[PDB]
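Colleague: Mind having a look at this structure? Questions to follow.
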Amino acid sequence: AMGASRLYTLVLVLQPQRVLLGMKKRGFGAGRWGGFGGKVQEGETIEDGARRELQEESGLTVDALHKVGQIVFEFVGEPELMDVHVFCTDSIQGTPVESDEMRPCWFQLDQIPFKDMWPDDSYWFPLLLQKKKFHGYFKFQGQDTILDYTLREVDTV
């Protein structure tokens with residue numbers, strides 16, 4: 001059987017000229033920039049968990065997000081997969097503020113800091129910028145090494 005998986009969200013604030021990323025401050029993946037997100041909680045829809053995580057980690061409150069992708073992560077030595085649902089929005093009305101877990105920062109869209117993001121981001125982030133939807137899977141050894149991955153553009157997430 002396929003391993004069991006745990007539901008996570010990942011949220012990108014994407015405006016015409018810039019994207020909001022957050023630096024993970026502690027723990028696994030510390031020092032890397034990426035979307036805001038976390039585990040979906042009991043009795044919570046995936047979109048509402050994504051809205052909750054955006055607010056908890058960045059302070060930004062938005063009323064709705066667009067579902068743009070799904071990425072499954074597998075790590076050598078850990079039988080449980082991460083099932084990550086990726087959301088995007090262009091419309092905010094507050095200021096991003098540093099939380100205990102994340103430091104938000106804007107990057108211009110010709111200065112996307114790929115060298116400081118998770119390696120999988122190099123493959124699916126360009127699809128998001130093109131307003132495409134995607135399904136992906138990545139198997140990691142540790143934090144740096146991809147041993148296998150699949151990626152496909154889809155019409156519906």
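Along the chain as shown, residues are numbered 1 onward.
Keep in mind that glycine also has a Cβ here, set from the backbone N, Cα and C atoms.
The N(6)-methyl-AMP binding site feature in Swiss-Prot is assigned to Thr9, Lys24, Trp118, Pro119, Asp120, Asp121; the stated evidence is experimental evidence. Annotation source Swiss-Prot lists 8-oxo-ATP binding site at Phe28, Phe36, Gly37, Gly38, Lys39, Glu53, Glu57, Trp118, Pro119, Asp120, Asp121, citing experimental evidence. The annotation Mg(2+) 1 binding site is assigned in Swiss-Prot to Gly37, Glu57, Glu101 on the grounds of similarity to another entry. Per Swiss-Prot, the feature Mg(2+) 2 binding site maps to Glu53, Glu56; the stated evidence is similarity to another entry. Annotation of the published mutagenesis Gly37 to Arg (Swiss-Prot position 36) in Swiss-Prot: Reduces activity by 97%; the original residue is retained in the structure shown. Annotation of the published mutagenesis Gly38 to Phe (Swiss-Prot position 37) in Swiss-Prot: Loss of activity; the original residue is retained in the structure shown. Listed in Swiss-Prot as a mutagenesis experiment, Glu57 to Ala (Swiss-Prot position 56) is described as follows: Loss of ability to prevent DNA damage. Expected to cause loss of enzyme activity. Record note (Swiss-Prot), mutagenesis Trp118 to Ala (Swiss-Prot position 117): Greatly reduces or abolishes 2-oxo-dATPase and 8-oxo-dGTPase activities. The unchanged residue is displayed. Here the residue is the original one, while Swiss-Prot reports the published mutagenesis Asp120 to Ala or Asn (Swiss-Prot position 119) with the comment Loss of 2-oxo-dATPase activity, reduces 8-oxo-dGTPase activity. Record note (Swiss-Prot) on the mutagenesis of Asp121 to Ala or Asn (Swiss-Prot position 120): Mildly decreased 2-oxo-dATPase activity, nearly abolishes 8-oxo-dGTPase activity. Here Swiss-Prot describes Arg152 to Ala (Swiss-Prot position 151) as a published mutagenesis experiment; the accompanying note says: Reduces 2-oxo-dATPase and 8-oxo-dGTPase activities and increases thermolability.
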Colleague: Sort out for me which one of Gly37, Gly38, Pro119 has the most neighbouring CB atoms within 10 A, since those are the recorded positions we care about.
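Modeller: Buried the deepest by this measure is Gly37.
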Colleague: Taking the mean position of the Cβ atoms of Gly37, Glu57, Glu101 as the Mg(2+) 1 site, which residues outside that list, in the same chain, have a Cβ no more than 8 Å away, listed in sequence order?
Modeller: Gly22, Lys24, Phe36, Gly38, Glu53, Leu54, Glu56, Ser58, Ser99, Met102
Colleague: Among all chains shown, work out which of the recorded positions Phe28, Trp118 has the most CB atoms within 10 A of its CB.
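Modeller: Checking each of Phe28, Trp118, the winner is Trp118.
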Colleague: Between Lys24 (N(6)-methyl-AMP binding site) and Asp120 (mutagenesis position), what C-alpha distance do you get in Å?
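Modeller: Cα to Cα, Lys24 (N(6)-methyl-AMP binding site) and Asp120 (mutagenesis position) are separated by 16 Å.
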Colleague: Could you give the Cα-Cα distance between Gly38 (mutagenesis position) and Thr9 (N(6)-methyl-AMP binding site), in whole Å?
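Modeller: Between the alpha carbons of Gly38 (mutagenesis position) and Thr9 (N(6)-methyl-AMP binding site) there are 6 Å.
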Colleague: Which number gives the other C-beta atoms within 10 angstroms of the C-beta of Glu53 (Mg(2+) 2 binding site), all protein chains shown included?
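Modeller: Cβ-Cβ neighbours of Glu53 (Mg(2+) 2 binding site) within 10 Å number 24.
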Colleague: Can you see whether DSSP assigns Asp121 (mutagenesis position) to helix, strand or coil?
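Modeller: In the DSSP reduction, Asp121 (mutagenesis position) maps to helix.
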